[PDB]
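Asker: The structure's right below; bear with me while I get my questions together.
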Amino acid sequence: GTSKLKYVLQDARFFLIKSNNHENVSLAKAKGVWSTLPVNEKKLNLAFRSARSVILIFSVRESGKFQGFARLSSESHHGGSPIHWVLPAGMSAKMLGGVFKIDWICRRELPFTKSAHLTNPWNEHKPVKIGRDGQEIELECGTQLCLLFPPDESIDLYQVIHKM
Ligand SMILES: CNC(=O)c1n[nH]c2c1CCCC2
């Protein structure tokens, strides 16, 4: 069904996350964590306090798809177990910063060809696939985008609802 998913997304905020590679999304799916640059980290921490759910929608650059979406379960924190992210050649791991805990809502992919009818008012009404890492997606567009993903029958949203 879609009813618990709609409940989780009600009055949520949504952010596009762009990963340079599949490896970091695979790590995020295995470990329930994400890290971003400080500019986006500050935005996500503000949003986490502001809304009942903050949803990250992931897309690997050049893949032509989204790889799934997840809900922040924490603000960012330092000092945890290190994550061996793959970073650009010139970048150190400290340039990233804190680690957000996330609960996956859908680990399945959605090709950009399926979201061509959705535009993001917060990015000049460009197709929702277009945007920089951290771009906020307006509520209606983000909700409709999440509802386009194939159902992930491995997920039980019961425990996520209780965290809200
Ligand atoms: C795990 N997090 C990431 O791989 C990430 N998220 N945003 C950026 C990066 C690396 C490159 C700079 C911009």
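Counting starts with 1 at the first residue shown.
A Cβ is built for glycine as well, from the same backbone N, Cα and C atoms used for every other residue.
This is the feature table in Swiss-Prot:
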BINDING   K18, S19, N20, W34, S35, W85, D133  RNA binding site
DOMAIN    12-149  domain 'YTH'
MUTAGEN   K18 to L (Swiss-Prot position 361)  Does not affect ability to influence alternative splice site selection
MUTAGEN   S19 to A (Swiss-Prot position 362)  Does not affect ability to influence alternative splice site selection
MUTAGEN   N24 to D (Swiss-Prot position 367)  Abolished binding to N6-methyladenosine (m6A)-containing RNAs
MUTAGEN   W34 to D (Swiss-Prot position 377)  Abolishes RNA-binding and ability to influence alternative splice site selection
MUTAGEN   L37 to T (Swiss-Prot position 380)  Reduced binding to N6-methyladenosine (m6A)-containing RNAs
MUTAGEN   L44 to E (Swiss-Prot position 387)  Does not affect ability to influence alternative splice site selection
MUTAGEN   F66 to D (Swiss-Prot position 409)  Abolishes RNA-binding and ability to influence alternative splice site selection
MUTAGEN   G68 to I (Swiss-Prot position 411)  Abolishes RNA-binding and ability to influence alternative splice site selection
MUTAGEN   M95 to A (Swiss-Prot position 438)  Reduced binding to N6-methyladenosine (m6A)-containing RNAs
MUTAGEN   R132 to F (Swiss-Prot position 475)  Reduced binding affinity for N6-methyladenosine (m6A)-containing RNAs by 9-fold
MUTAGEN   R132 to A (Swiss-Prot position 475)  Reduced binding affinity for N6-methyladenosine (m6A)-containing RNAs by 100-fold
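Explain the structural surroundings of these features, please.
Answerer: In three-state terms derived from DSSP, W34 (mutagenesis position) belongs to an extended strand segment.
DSSP assigns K18 (mutagenesis position) to a strand.
With a 10 A radius on its CB, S19 (mutagenesis position) counts 22 other CB atoms from all the protein chains.
Secondary structure from DSSP puts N24 (mutagenesis position) in a helix.
Sequence-distant neighbours of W34 (mutagenesis position) (same chain, six or more apart, CB under 8 Å from its CB) are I17, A28, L56, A70, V99, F100, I102, listed in sequence order.
Listed in sequence order, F15, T36, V54, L56, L72, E75, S76, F100, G134 are the same-chain residues six or more apart from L44 (mutagenesis position) with CB atoms under 8 A from its CB. DSSP gives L44 (mutagenesis position) a helix state.
Of all the Cβ atoms in the protein chains shown, 27 others lie within 10 Å of the Cβ of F66 (mutagenesis position).
The Cβ of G68 (mutagenesis position) has 24 other Cβ atoms within 10 Å, all protein chains considered.
A 10 Å cutoff on Cβ-Cβ distances gives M95 (mutagenesis position) a total of 12 other Cβ atoms nearby, all chains included.
DSSP assigns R132 (mutagenesis position) to coil in the three-state reduction, placing it in neither a helix nor a strand.
Within 10 Å of the C-beta of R132 (mutagenesis position) there are 9 other C-beta atoms, taking all protein chains into account.
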Asker: Filtering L37, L44, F66, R132, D133 (recorded positions) by proximity to ligand 1: which pass a Cβ cutoff of under 6 Å to any of its atoms?
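Answerer: So the answer is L37, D133.
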Asker: Which whole number of Å gives the largest C-alpha distance between any two of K18, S19, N20, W34, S35, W85, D133, the residues noted as binding RNA?
Answerer: 16
Asker: What three-state secondary structure does DSSP assign to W85 (RNA binding site)?
Answerer: coil
Asker: According to DSSP, collapsed to three classes, what secondary structure does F66 (mutagenesis position) have?
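Answerer: The three-state answer is strand.
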Asker: Based on Cα distances to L37 (mutagenesis position), point out the closest of the recorded positions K18, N20, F66, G68, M95.
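Answerer: Spatially nearest to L37 (mutagenesis position) by Cα position is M95.
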Asker: For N24 (mutagenesis position), what is the tally of other C-beta atoms lying within 10 angstroms of its C-beta?
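Answerer: Excluding its own Cβ, the number within 10 Å is 20.
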